[PDB]
Amino acid sequence: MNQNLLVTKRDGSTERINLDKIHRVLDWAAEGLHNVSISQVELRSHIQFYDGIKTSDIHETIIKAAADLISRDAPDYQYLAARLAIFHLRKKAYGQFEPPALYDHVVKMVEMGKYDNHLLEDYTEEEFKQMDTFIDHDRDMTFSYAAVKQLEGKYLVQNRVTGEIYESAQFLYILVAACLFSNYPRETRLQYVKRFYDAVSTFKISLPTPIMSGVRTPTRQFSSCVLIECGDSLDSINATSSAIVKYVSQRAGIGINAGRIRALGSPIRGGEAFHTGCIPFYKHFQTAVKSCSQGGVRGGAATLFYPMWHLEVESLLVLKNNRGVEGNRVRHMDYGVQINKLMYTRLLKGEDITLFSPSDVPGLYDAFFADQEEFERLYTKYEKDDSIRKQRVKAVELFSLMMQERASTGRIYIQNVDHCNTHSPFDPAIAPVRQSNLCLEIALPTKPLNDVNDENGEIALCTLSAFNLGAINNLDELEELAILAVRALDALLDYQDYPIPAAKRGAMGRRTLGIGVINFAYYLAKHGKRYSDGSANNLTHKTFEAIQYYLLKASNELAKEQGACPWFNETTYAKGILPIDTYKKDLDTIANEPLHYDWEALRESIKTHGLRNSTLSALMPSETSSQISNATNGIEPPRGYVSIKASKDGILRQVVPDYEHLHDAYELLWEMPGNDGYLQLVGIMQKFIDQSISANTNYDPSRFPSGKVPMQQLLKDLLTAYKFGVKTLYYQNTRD
Amino acid sequence: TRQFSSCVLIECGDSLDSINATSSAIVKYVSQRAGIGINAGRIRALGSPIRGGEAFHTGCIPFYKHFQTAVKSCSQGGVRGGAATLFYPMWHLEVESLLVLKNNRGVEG
Amino acid sequence: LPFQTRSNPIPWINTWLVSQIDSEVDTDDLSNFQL
Ligand SMILES: Cc1cn([C@H]2C[C@H](O)[C@@H](COP(=O)(O)OP(=O)(O)OP(=O)(O)O)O2)c(=O)[nH]c1=O
Ligand SMILES: Cc1cn([C@H]2C[C@H](O)[C@@H](COP(=O)(O)OP(=O)(O)OP(=O)(O)O)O2)c(=O)[nH]c1=O
Ligand SMILES: Cc1cn([C@H]2C[C@H](O)[C@@H](COP(=O)(O)OP(=O)(O)OP(=O)(O)O)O2)c(=O)[nH]c1=O
Ligand SMILES: Nc1nc2c(ncn2[C@@H]2O[C@H](COP(=O)(O)OP(=O)(O)O)[C@@H](O)[C@H]2O)c(=O)[nH]1
Ligand SMILES: Nc1ncnc2c1ncn2[C@H]1C[C@H](O)[C@@H](COP(=O)(O)OP(=O)(O)O)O1
Ligand SMILES: [Mg+2]
Ligand SMILES: [Mg+2]
Ligand SMILES: [Mg+2]
């Protein structure tokens, strides 16, 4: 009873179902792999044949089937499912496997409005065919399945209504290099375009989501981090809201500083009105963030910052907790609590903390960041003034409330503002750091706005990239890699557009960059070190010194070529002060590694020629972008040998690099006894990092008596982090 | 503070610039004793292409939520709270989703 | 062995051929700590 069923090919035509087509495709993808099974993939597909079945639905099913077989025993399935997906994306964009010529593709795409018009203006056809020889389309065969799904889901130019994929992976790489160095002189342009292409397509340099998904398209905005400061006025709140809407719509992630907003009950216009409080304005900020960016690559996300001594701080700490009524809950934003040395001291001594509205304590807010001595003076005085509205809370209880909400939600963050200014590339008197960003790795100056186009305000932008620590074989390789990364990002600042005038002011004035690292866990495995025991302390000091040195040297040579950034005089570098000077001296008790690079020659060179960029280094989490090189994200240890990460289609299984050879060298996230080993490495990194680090703290309830995590250890770790100069604390992961 | 017109009528165009202008105008006039009428019928429907197809249009509701937080942002402590009425044509594509925006059932989204 | 070493091409065949937070703090212990 043969039915003779029909399948629908990609070109609409139909033919008899022929299983040998499926056999050949799988045999092709499994070639050279170990411990995989064509038979397993076909039977686990449970593919339901019906007459007229689309050939694309058949292929997309066997991709999911091979993807779900990625396991510890059969790790090479990460490459089987990747080759099936790369093959799928070639057909989706080209109708065949072999990609067209580089020139022919750019012509068609600019005509369709998918590429920026300038690509055809700044490059000739002779130059396009010459870059086509740089392209190695076989490098698409080095991605893992998680990497390809991020390319298909987020990075490759596509239609968010149709689902139509337009480009290949190597076209993305070569055009990101072409666009960034498009303004370089022709005598060295293609030399950089080739070098930068090879660096990113062989996973030496990691590029962020907006750069991967954006650099070649009409809409030019590629800075991941946007920092907006809000003043205590309706005009400033309106400008802040309008700036958020603009930047969520253009791939950016915001850090908002609404700590200046006066507390609930404060007089308005002398007493004509009752101040409704911060919460009704935070709700306005939330709807701005989630207003429009859910259709793009990723939704809009923001973290809002307020000082610990704010009068509403007890109402603000519980804004994410899922209980309570909607009137006092702002759940869909994250929050960072701002703390300094005086606040921690009240906790250790078991004393109280006095809460003020920033409108009733003149000069206290600005002193809270710039002048730690002036703060203790103004704070202790205002505590004794009885005409000033205040409210005392036991420091133990206030810290307990914060850490309780931090542990349950995981998204209540910490920013040590004194560390953010005593060990910063900025002079607190001229350009203090008063906030952070979405992921707590950015620390840049800001000034609030009076209008959407207020020229006197400053919105801090930061553009990112990362060094793959698993791809380098010698620390001196970072010299050439820092040159390529810094030049590409600094050229990006002049290449992109700016929707908010105040944002262009900071980006062009400071040219702040945030270059981090990925594959740090894999890097420690190769050196036979671990997080918890502290055997990586000296190695981290030697590693991140070289990272910062070659980054500064790169931006210093670039300052000779095109002049330092306009506002370089506002930096501590201009005064000849280096990070190796302002780091917290407690680090000398957990690292005895000497400095191995000529910092004094660079110090003199920076005094003379300056720096092209005000900041350079910042350790971002790289949750998404690091998956392209199948690297362990950022400085975090992997959750497992096969980690489960989220995606648009579903869960992705990601194998740690070099699993079969190094699975014993890895220290997994929950194999760590505690946080002291990790937090020390974060402190050692921060010695050289310009901005901050998205440091996590992790807790396994089963490792504690009675199965509950003690508040004592949450505080001891929070204090341990401050002792070693950790600027910020990001996620708090709690097992199960 | 001299503002004494009870009724304020704001019309919103199909752009982020207009939505931003509308929200800022709402915040100003609710803070000064006024009651707002918003016309957001021009905003394109959920699923429409953005910038040729670079983005998926999230719809009117995520923007209507933005208009609401503007109205209730600041005037509750003054003489009277802020209140607004939003207008849309019956033939709008999302009209079935807009008629139930006040009903106490369904999720917050 | 007459053939090359190989992993099992049909692994499925083996199925058939065999049968909160402790809220307590200690402030004195916290003062025993240098910031
Ligand atoms: C890309 C590539 C594919 N292949 C395999 C995988 C595919 O099964 C096949 C190429 O697919 P197609 O040329 O599309 O062949 P098909 O069997 O689907 O037949 P048709 O579309 O003409 O009806 O060859 C190689 O052997 N070498 C290669 O380099
Ligand atoms: C006018 C007004 C302000 N506010 C809040 C928003 C700001 O956080 C804060 C300051 O608003 P501003 O716009 O600074 O108000 P103002 O300059 O007219 O009055 P003041 O002398 O009090 O500064 O008050 C309201 O909540 N409702 C209102 O109606
Ligand atoms: C850019 C962008 C627009 N929108 C919505 C808001 C507006 O109702 C609508 C129009 O936005 P506009 O601000 O008009 O965007 P545009 O002029 O750049 O694009 P177009 O040519 O498509 O008009 O799109 C988003 O929801 N998210 C976004 O990221
Ligand atoms: N809008 C938005 N921005 C994000 C999100 N995650 C990260 N970012 C931005 O990207 C910066 C660094 O994040 P990172 O982990 O490196 O993400 P990636 O570079 O996109 O892989 C942060 O400072 C954010 O500003 C998100 O989910 N949404
Ligand atoms: N006649 C047929 N019957 C059943 N499946 C087929 C088939 N021809 C191809 N396939 C399967 C094998 C591949 O995994 C998947 C995609 O094949 P393709 O070469 O991209 O599409 P097509 O040959 O339709 O252009 O479809
Ligand atoms: Mg075919
Ligand atoms: Mg005022
Ligand atoms: Mg428009």
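Residue numbering: from 1, along the chain as shown.
So how was this one determined? The header says X-ray crystallography, 3.2 Å.
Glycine too: its Cβ is placed from the backbone N, Cα and C atoms.
Secondary structure from DSSP puts A:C439 (active site, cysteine radical intermediate) in coil. Other Cβ atoms within 10 Å of the Cβ of A:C439 (active site, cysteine radical intermediate), summed over all protein chains shown, number 27. The feature active site, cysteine radical intermediate is assigned by Swiss-Prot to A:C439.
A:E441 (mutagenesis position) is surrounded by 29 other CB atoms, counting those within 10 A of its CB over all protein chains shown. What Swiss-Prot records for A:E441 (among others) is active site, proton acceptor.
In the three-state DSSP scheme, A:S625 (GDP binding site) falls into the helix class. Counting every protein chain shown, the Cβ of A:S625 (GDP binding site) has 27 other Cβ atoms within 10 Å. Per Swiss-Prot, the feature GDP binding site maps to A:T209, A:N437, A:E441, A:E623, A:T624, A:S625; the stated evidence is experimental evidence.
Taking a C-beta cut-off of under 8 angstroms and a sequence separation of 6 or more, A:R262 (dTTP binding site) has the following same-chain neighbours: A:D232, A:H275, A:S357, A:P358, A:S359, A:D360. Here Swiss-Prot flags A:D232, A:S233, A:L234, A:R262, A:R269 as dTTP binding site, drawing on experimental evidence.
For the mutagenesis result A:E441 to D, the note given in Swiss-Prot is Decrease in activity.
Swiss-Prot lists A:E441 to A or Q among its mutagenesis entries, and the accompanying note reads: Loss of activity.
Quoted from Swiss-Prot, the note on the mutagenesis of A:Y730 to F is: Loss of activity. For the recorded site, A:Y730 (mutagenesis position), the DSSP three-state label reads coil.
One mutagenesis experiment catalogued in Swiss-Prot, A:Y731 to F, is accompanied by this note: Loss of activity. A 10 Å cutoff on Cβ-Cβ distances gives A:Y731 (mutagenesis position) a total of 19 other Cβ atoms nearby, all chains included.
The binding-site residues A:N437, A:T624 differ in how many other CB atoms lie within 10 Å of their CB, and the one with the most is A:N437.
Ranked by how many other Cβ atoms sit within 10 Å of their Cβ, the recorded positions A:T209, A:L234, A:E623, A:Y730 place A:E623 at the bottom. Taking A:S233, A:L234, A:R269, A:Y730, A:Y731 as the recorded positions under consideration, the smallest Cα distance to A:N437 (GDP binding site) is found for A:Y730. Nearest by CA distance to A:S233 (dTTP binding site), out of the recorded positions A:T209, A:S625, A:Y731, is A:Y731. A sphere of 10 angstroms centred on the C-beta of A:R269 (dTTP binding site) encloses 9 other C-beta atoms.
With an 8 Å limit on C-beta distances, the recorded positions from A:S233, A:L234, A:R262, A:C439, A:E441 that reach chain B are A:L234.
For A:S233 (dTTP binding site), the count of additional Cβ atoms within 10 Å of its Cβ stands at 15 [all protein chains shown]. Look at A:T209 (GDP binding site): DSSP puts it in a helix.
Between the CA atoms of A:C439 (active site, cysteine radical intermediate) and A:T624 (GDP binding site) there is a gap of 13 Å, rounded to the nearest whole number.
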